[PDB]
Protein chains: 2
Amino acid sequence: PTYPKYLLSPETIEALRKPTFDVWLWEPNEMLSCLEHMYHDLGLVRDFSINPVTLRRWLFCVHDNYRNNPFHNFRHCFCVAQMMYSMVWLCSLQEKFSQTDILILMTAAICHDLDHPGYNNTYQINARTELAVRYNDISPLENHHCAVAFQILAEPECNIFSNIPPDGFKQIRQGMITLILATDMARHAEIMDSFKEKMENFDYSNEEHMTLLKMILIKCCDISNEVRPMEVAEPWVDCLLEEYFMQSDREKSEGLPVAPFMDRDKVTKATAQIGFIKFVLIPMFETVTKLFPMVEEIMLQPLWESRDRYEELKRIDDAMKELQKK
Amino acid sequence: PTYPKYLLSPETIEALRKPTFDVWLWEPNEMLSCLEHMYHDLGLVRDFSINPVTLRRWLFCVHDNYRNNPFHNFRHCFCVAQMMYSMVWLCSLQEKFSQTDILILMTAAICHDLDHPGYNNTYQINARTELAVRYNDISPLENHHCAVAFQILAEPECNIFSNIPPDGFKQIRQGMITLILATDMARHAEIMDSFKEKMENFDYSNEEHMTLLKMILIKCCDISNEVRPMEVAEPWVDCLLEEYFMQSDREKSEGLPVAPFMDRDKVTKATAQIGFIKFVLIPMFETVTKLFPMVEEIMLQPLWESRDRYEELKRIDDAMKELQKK
Ligand SMILES: COc1ccc(NC(=O)[C@H](C)Nc2nc3c(cnn3-c3ccccc3C)c(=O)[nH]2)cc1
Ligand SMILES: COc1ccc(NC(=O)[C@H](C)Nc2nc3c(cnn3-c3ccccc3C)c(=O)[nH]2)cc1
Ligand SMILES: COc1ccc(NC(=O)[C@H](C)Nc2nc3c(cnn3-c3ccccc3C)c(=O)[nH]2)cc1
Ligand SMILES: [Mg+2]
Ligand SMILES: [Mg+2]
Ligand SMILES: [Zn+2]
Ligand SMILES: [Zn+2]
């Protein structure tokens, strides 16, 4: 017949394995279904005896704890989780990783931005917010995301880990905290340097080596929008700027310092992305290719195309702003 | 928070394992949810690699193929399956049957009345209907139910058996055909004897003994309404008689012979159940108790009560009639 949206079509489930997945077509429930599918399709529900109904109540509770920010919302959480899923296949991670590592990667991806307020760490700190005070100015948001993540898992009806031995729970919790805190871009340069150092002789058996690979992987998925088709990727830039402007506006109406790349008067869609793709996204993915070559053709390619389009879009912006000058 | 209806609550997941579960409390979505749970709970999803999304579409296609009959509708098949599920627990059937036989048992129960027209075989045959002509008067309805069942499983996106090797599929299909065809009451006495015969020295090793046991199991669940609590059971009697009268009226209208037990001028809710419980239901469960003693308390007990209740209800009924000519 013609089943309800909650049910994915076999086509959708096939496309769910690729980074070309159009994340914009779905309602929260269809997304919840794709997330649910990923846990089954990866052996996680199986290998960790996750109660199938609990998996769903957990996903609803998670979704319920994301806010309606223009960027940091549940759909962002979904893109990140969905991209991570694509990489588990693209790079055949289940070969290099244990199921516990996969559990940690996916679960951290889904919870990495829980309860985000829409104003980054810098605002929190400069505004001396309740979060900044609670976390002594140390990765306040990310710390907060973890806390909320484990508060949700503390509710028995949502505890997708209730059938995991405490020894393994401790390992999963430690892994998730490390990954969620690694998403703080303040630590980008440091983490990248650490990874590249280990890269001088990677070892899939070295535990510190694998922890950095996972940190790099979740970081990759978190900021991978431009890896997607321009039609799917662009609307995200607008949401990010919408959130950025909202913060800077507030920072101005409070005399608090403002960042150039978040300032209405100094940034454009293209200037936001050119620097980012060239000095952040590409280098990070570039070093990952050395570990997984297929990454180049599937993710480094669209990034070059992306970087090129904005570099052109920038010339037109300038040309139009020169006819607005006096 | 408050999760949608298709997410079963713990209290429901536990009541679902008993013949005492109240089937009239749910809507198709909730019932579709309970069925899905059953497959997960019995580990059928596990041991057969049933893609969980595929299972959802399938149950949905099955629900679409049931008709708005007063008795033979989706809710009826839900009862049959739920009762089957109950017995797997009560009787610890997984201790006697393989996961293949439990799959056959459960799947057959859900499909046993697919696309039922609302008029029994006697009607199909006397009216020389298309089904009667298609099946040469041999169990036209049961053969049809089975055929729709496999027409549904033939749709790639509904084939919950997609990951079973063809060797296994064959075995599942033969079992299902056997079980669904065994539900034709015209075959009752015949099947009861084969079973009673082999019961003299039942042997779970013997494949023929197991086939008869499974045939008895699906037959028990298919007509088990009276095993359920008087409140849950009674409404079904009305649904059945409604369906029966619909047929008898049409038969009288088209000059076709009418069955006494479907005659509006002879049948009464009471007389219908006394004969049925005493001569069909109780005798069948009595023989099953010899293999599963726990059945006597959980199923025979409520049947004795129901029998006495309708028998008293018959005295009242007579008393009331004679009070109308004295
Ligand atoms: C101090 O650490 C940082 C912070 C920001 C940036 N780059 C940006 O924020 C640029 C200007 N905008 C940008 N930021 C992006 C994108 C994707 N995620 N993402 C993002 C979102 C929240 C926090 C940080 C970043 C990078 C993106 O496509 N563009 C680079 C490094
Ligand atoms: C020839 O096979 C039959 C057919 C009917 C009966 N007796 C009945 O149908 C009695 C009068 N009504 C009855 N019939 C019932 C019940 C449950 N299923 N069920 C039923 C439904 C469809 C076809 C046959 C039966 C027995 C029930 O609780 N009562 C007994 C034997
Ligand atoms: C399978 O169809 C049957 C046949 C018999 C019964 N049980 C009875 O015969 C009931 C308990 N006693 C009874 N039943 C009667 C009478 C007349 N018709 N009738 C009856 C009741 C239900 C169904 C068919 C008939 C003929 C009657 O005088 N007494 C119940 C269902
Ligand atoms: Mg974040
Ligand atoms: Mg039937
Ligand atoms: Zn994020
Ligand atoms: Zn039936």
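Following Swiss-Prot, chain A residues are numbered 241-566, in order.
Per deposition record, X-ray crystallography, 2.7 Å.
In case you wondered, yes, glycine gets a Cβ from its N, Cα and C as well.
According to Swiss-Prot, the active site, proton donor annotation covers A:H312, on the basis of experimental evidence. Neighbour count (other Cβ atoms within 10 Å of the Cβ, all protein chains): 25 for A:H312 (mutagenesis position).
The 3',5'-cyclic GMP binding site annotation in Swiss-Prot covers A:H312, A:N313, A:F314, A:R315, A:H316, A:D353, A:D462, A:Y484, A:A512, A:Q513 and is backed by experimental evidence. A:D462 (3',5'-cyclic GMP binding site) has a Cβ environment of 22 other Cβ atoms inside 10 Å.
If you look up Swiss-Prot, you'll see A:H316, A:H352, A:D353, A:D462 marked as Zn(2+) binding site, on the strength of experimental evidence. A coil conformation is recorded for A:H352 (Zn(2+) binding site) in the three-state DSSP classification, outside any helix or strand. The number of other CB atoms found within 10 A of the CB of A:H352 (Zn(2+) binding site), across every protein chain shown, is 28.
Sequence-distant neighbours of A:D353 (Zn(2+) binding site) (same chain, 6+ apart, CB under 8 A from its CB) are A:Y306, A:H312, A:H316, A:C317, A:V320, A:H385, A:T423. The Mg(2+) binding site feature in Swiss-Prot is assigned to A:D353; the stated evidence is experimental evidence.
In this structure, A:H312 (mutagenesis position) belongs to neither helix nor strand by DSSP; it is coil. For the mutagenesis of A:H312 to A, Swiss-Prot gives this note: Completely abolishes catalytic activity. The structure shown keeps the original residue.
Long-range neighbours of A:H356 (mutagenesis position) (same chain, six or more residues apart, CB within less than 8 Å of its CB): A:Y306, A:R307, A:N309, A:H312, A:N313, A:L381, A:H385. For A:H356 to A, Swiss-Prot lists a mutagenesis experiment annotated as follows: Reduces catalytic activity, but has no effect on substrate affinity.
Secondary structure at A:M425 (mutagenesis position), taken from DSSP and collapsed to helix, strand or coil, is helix. Less than 8 angstroms from the CB of A:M425 (mutagenesis position) sits no same-chain residue that is six or more residues away. Swiss-Prot lists A:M425 to A among its mutagenesis entries, and the accompanying note reads: Induces a 2 fold change in inhibitory sensitivity by BAY-73-9961.
Here the residue is the original one, while Swiss-Prot reports the published mutagenesis A:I463 to A with the comment Induces a 6-9 fold change in inhibitory sensitivity by BAY-73-9961. The C-beta environment of A:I463 (mutagenesis position), restricted to residues of the same chain at least 6 apart in sequence and closer than 8 Å, consists of A:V520, A:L521.
Swiss-Prot gives this note for the published mutagenesis A:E466 to A: Decreased affinity and catalytic activity for cGMP and cAMP. Around A:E466 (mutagenesis position), the same-chain residues at least 6 positions away in sequence with a Cβ under 8 Å from its Cβ are A:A473, A:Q513, A:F516, A:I517, A:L521, A:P542, A:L543, A:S546. The DSSP secondary structure for A:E466 (mutagenesis position) is helix.
For the mutagenesis experiment A:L480 to A, the note given by Swiss-Prot reads: Induces a 6-9 fold change in inhibitory sensitivity by BAY-73-9961. Around A:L480 (mutagenesis position), taking its Cβ as the centre, 21 other Cβ atoms fall within 10 Å, counting all chains.
A 10 Å cutoff on Cβ-Cβ distances gives A:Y484 (mutagenesis position) a total of 22 other Cβ atoms nearby, all chains included. A helical conformation is recorded for A:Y484 (mutagenesis position) in the three-state DSSP classification. As a published mutagenesis entry, A:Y484 to A appears in Swiss-Prot alongside the note: Induces a 6-9 fold change in inhibitory sensitivity by BAY-73-9961.
Secondary structure at A:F501 (mutagenesis position), taken from DSSP and collapsed to helix, strand or coil, is helix. All protein chains included, A:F501 (mutagenesis position) registers 14 other Cβ atoms within 10 Å of its own Cβ. For the published mutagenesis A:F501 to A, Swiss-Prot gives the following note: Induces a 2 fold change in inhibitory sensitivity by BAY-73-9961.
Swiss-Prot lists A:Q513 to A among its mutagenesis entries, and the accompanying note reads: Induces a dramatic change in inhibitory sensitivity by BAY-73-9961. Its own atom aside, the Cβ of A:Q513 (mutagenesis position) has 24 Cβ atoms within 10 angstroms in the protein chains shown. Following the DSSP three-state reduction, the secondary structure of A:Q513 (mutagenesis position) is helix.
According to Swiss-Prot, the mutagenesis experiment A:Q513 to E carries the following note: 2 fold decreased affinity and catalytic activity for cGMP. 8 fold decreased catalytic activity for cAMP without affecting the affinity for cAMP.
Annotation of the mutagenesis experiment A:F516 to A in Swiss-Prot: Induces a dramatic change in inhibitory sensitivity by BAY-73-9961.
Of all Cβ atoms in the shown protein chains, 18 besides its own fall within 10 Å of the Cβ of A:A512 (3',5'-cyclic GMP binding site). When the C-beta distance to chain B is held to under 8 angstroms, none of the recorded positions A:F314, A:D462, A:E466, A:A512 remains. Neighbours of A:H316 (3',5'-cyclic GMP binding site), defined as other CB atoms within 10 A of its CB across all chains, total 22. The Cβ of A:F314 (3',5'-cyclic GMP binding site) lies under 8 Å from the Cβ of A:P268, A:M271, A:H303, A:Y306, each of these being in the same chain and 6 or more residues away along the sequence. Report note: the Zn(2+) site is defined by A:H316, A:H352, A:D353, A:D462, and the residues of the same chain whose CB lies within 8 Å of the CB centroid of those residues, excluding them, are A:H312, A:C317, A:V320, A:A349, A:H356, A:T423. On a Cα basis, A:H352 (Zn(2+) binding site) lies 9 Å away from A:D462 (3',5'-cyclic GMP binding site). A:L480 (mutagenesis position) sits 11 Å from A:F501 (mutagenesis position), taking the Cα positions as reference. By the rule that a residue counts when its Cβ sits under 6 Å from some atom of ligand 4, the recorded positions A:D462, A:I463, A:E466, A:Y484, A:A512, A:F516 yield nothing. Listed in sequence order, the recorded positions among A:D353, A:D462, A:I463, A:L480 whose CB lies under 6 angstroms from an atom of ligand 6 come out as A:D353, A:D462.
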